[PDB]
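Written out below as structure tokens is the structure these notes cover.
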Amino acid sequence: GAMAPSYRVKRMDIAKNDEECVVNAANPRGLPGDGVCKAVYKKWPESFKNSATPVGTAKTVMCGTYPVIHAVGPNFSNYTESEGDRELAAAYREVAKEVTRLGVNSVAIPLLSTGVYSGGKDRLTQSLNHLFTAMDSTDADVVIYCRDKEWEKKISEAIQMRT
Ligand SMILES: O=C(Nc1nc(=O)cc[nH]1)c1nccs1
Ligand SMILES: [Cl-]
Ligand SMILES: [Cl-]
């Protein structure tokens, strides 16, 4: 584990992360997808061999020795707010189990269900709070990746408020 486990946020492409493993914001079918998923497919295509997994679950596939944890958040265009909220929390709990099993000291993670699966709603606080509920009990350094300047500021404020 990390000596003083922390949370940090960076505004850049998660395919350029400086962590020991990456979480992909995957689709259930293991397809190349869009946004973060397409960036992950271009950088670690080998990790999409048998990566299909249901909504609310995570499945890790190695690219060489580098772990890619495919986490499938719900698409809020298809799910109700109550059911989608439950599956989003579940996907993050499965990421925490995989990060612990892998024994890594750091992990790069995007905010699940905040892009094309958001159903057109701002889900920064919802998704980040489920990330903290799952990852708080792990001892890996967590680095959250985002692309929007206003989101970077809001995620950074949420991390600093708890310290
Ligand atoms: O690209 C994104 N998510 C996503 N992409 C897919 O193709 C299928 C499911 N989820 C994200 N970008 C930023 C935060 S999540
Ligand atoms: Cl970049
Ligand atoms: Cl973003």
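Numbers here mean position along the shown chain, with the first residue as 1.
Cβ coordinates come from backbone N, Cα and C, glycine included.
Quick look at what Swiss-Prot lists:
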| type | residues | note |
| --- | --- | --- |
| MUTAGEN | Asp13 to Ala (Swiss-Prot position 1343) | Partial loss of ADP-ribose 1'' phosphate phosphatase activity |
| BINDING | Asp13, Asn27, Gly35, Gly115, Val116, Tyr117 | ADP-D-ribose binding site |
| MUTAGEN | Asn27 to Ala (Swiss-Prot position 1357) | Partial loss of mono-ADP-ribosylhydrolase activity; complete loss of ADP-ribose 1'' phosphate phosphatase activity |
| MUTAGEN | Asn27 to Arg or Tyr (Swiss-Prot position 1357) | Almost complete loss of mono-ADP-ribosylhydrolase activity |
| MUTAGEN | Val36 to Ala (Swiss-Prot position 1366) | Partial loss of mono-ADP-ribosylhydrolase activity |
| MUTAGEN | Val36 to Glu or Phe (Swiss-Prot position 1366) | Almost complete loss of mono-ADP-ribosylhydrolase activity |
| MUTAGEN | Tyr117 to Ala (Swiss-Prot position 1447) | Partial loss of mono-ADP-ribosylhydrolase activity; complete loss of ADP-ribose 1'' phosphate phosphatase activity |
| MUTAGEN | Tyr117 to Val or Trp (Swiss-Prot position 1447) | Almost complete loss of mono-ADP-ribosylhydrolase activity |
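Taking the features listed in Swiss-Prot, we show where each one sits on the structure.
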residue: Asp13; record: mutagenesis position; contacts (Cβ under 8 Å, 6+ apart): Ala39, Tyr145, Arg147
residue: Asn27; record: mutagenesis position; contacts (Cβ under 8 Å, 6+ apart): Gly33, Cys37, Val72
residue: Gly35; record: ADP-D-ribose binding site; contacts (Cβ under 8 Å, 6+ apart): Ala25, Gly115, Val116
residue: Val36; record: mutagenesis position; contacts (Cβ under 8 Å, 6+ apart): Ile14, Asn24, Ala25, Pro110, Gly115, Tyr145
residue: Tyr117; record: mutagenesis position; contacts (Cβ under 8 Å, 6+ apart): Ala25, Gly73, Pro74, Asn75, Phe76, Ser77
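For the recorded site, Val36 (mutagenesis position), the DSSP three-state label reads helix. For ligand 1, the neighbouring recorded positions among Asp13, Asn27, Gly35, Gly115 are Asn27, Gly35, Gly115, by Cβ distance under 6 Å. Pairwise Cα distances among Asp13, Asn27, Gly35, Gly115, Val116, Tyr117, the recorded ADP-D-ribose-binding residues, top out at 18 Å. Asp13 are the recorded positions among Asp13, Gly115, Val116 whose C-beta comes within less than 6 Å of an atom of ligand 2, given in sequence order.
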